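Shown next, in structure tokens, is the structure this report addresses.
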2 protein chains.
Amino acid sequence: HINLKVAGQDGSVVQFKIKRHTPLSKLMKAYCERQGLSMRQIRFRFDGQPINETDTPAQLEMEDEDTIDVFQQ
Amino acid sequence: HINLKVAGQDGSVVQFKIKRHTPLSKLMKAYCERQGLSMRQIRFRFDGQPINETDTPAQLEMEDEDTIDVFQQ
């Protein structure tokens, strides 16, 4: 498992742990659920790159304690 | 190539060959595949130390005919 932060533009930082070869849609759906947000209303990015359904941490070269940025659509 | 043993607690000894600067995750995945085992269920150690994804034999000072120990998680 790697630990990841999800930072909103309001400064909120919400924490997840994910295995390196698990798709990040696990984390994305979880965030939407936990935070009462529509998948429809938001996008997730890492190092500027948008994150897709099957993107994995290992594939986006994410490391423990890295930050994913969340935005409005 | 160096030859390595992978010993289970049941006494089984399964043989691999690996280059000294190749990551041991090559061998680990292979063992899981060959032996019908989940990465999830098991850990690998050498001389007491856990082995990570990118650990190499040369880096763990493994030599020809050395033994890696496998355990349940």
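Using Swiss-Prot numbers, chain B covers 17-89, in order.
For all residues, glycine too, the Cβ spot is worked out from N, Cα and C.
Here Swiss-Prot notes a mutagenesis experiment, B:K33 to E, with the remark: Significantly impairs sumoylation of MTA1. Under mutagenesis, Swiss-Prot gives B:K35 to E with this note: Significantly impairs sumoylation of MTA1. What Swiss-Prot notes for the published mutagenesis of B:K42 to E is this: Significantly impairs sumoylation of MTA1.
Other Cβ atoms within 10 Å of the Cβ of B:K42 (mutagenesis position), summed over all protein chains shown, number 14.
A gap of 10 Å separates the Cα atoms of B:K35 (mutagenesis position) and B:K42 (mutagenesis position). B:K42 (mutagenesis position) sits 10 Å from B:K33 (mutagenesis position), taking the Cα positions as reference.
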